[PDB]
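Visitor: Here you go, one structure.
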Amino acid sequence: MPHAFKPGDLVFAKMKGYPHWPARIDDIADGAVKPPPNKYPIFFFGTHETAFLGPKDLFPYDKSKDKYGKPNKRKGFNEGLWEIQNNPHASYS
């Protein structure tokens, strides 16, 4: 059975106006800005941007990849597909 989201989990993350996007739940570094309550720090592959999202916008990657893991014209997206498949736990900073 599912657990709650934890750092390192792989997802497609949904933002309004953008396609479901390859991403991971990030850790929060010592001394770094924390997310609001009930929100997670989402690192988007390809763009390497961070937004704070709740579970309603997080789709576990294994379950969702057949639907959402197809190339997309949007900037950064196809790089993001490579990262999530090939090195999802690397440092991209």
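Every residue, even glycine, has its Cβ placed from backbone N, Cα and C.
So Swiss-Prot lists these for the protein:
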MUTAGEN   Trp21 to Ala  Loss of interaction with histone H3K36me2
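Give me the local environment of each listed feature.
Guide: Reduced to three states, the DSSP call for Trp21 (mutagenesis position) is strand. For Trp21 (mutagenesis position), applying a Cβ distance below 8 Å and a minimum sequence separation of six or more within one chain yields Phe12, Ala13, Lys14, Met15, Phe44, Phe45, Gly46, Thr47, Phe77, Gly80.
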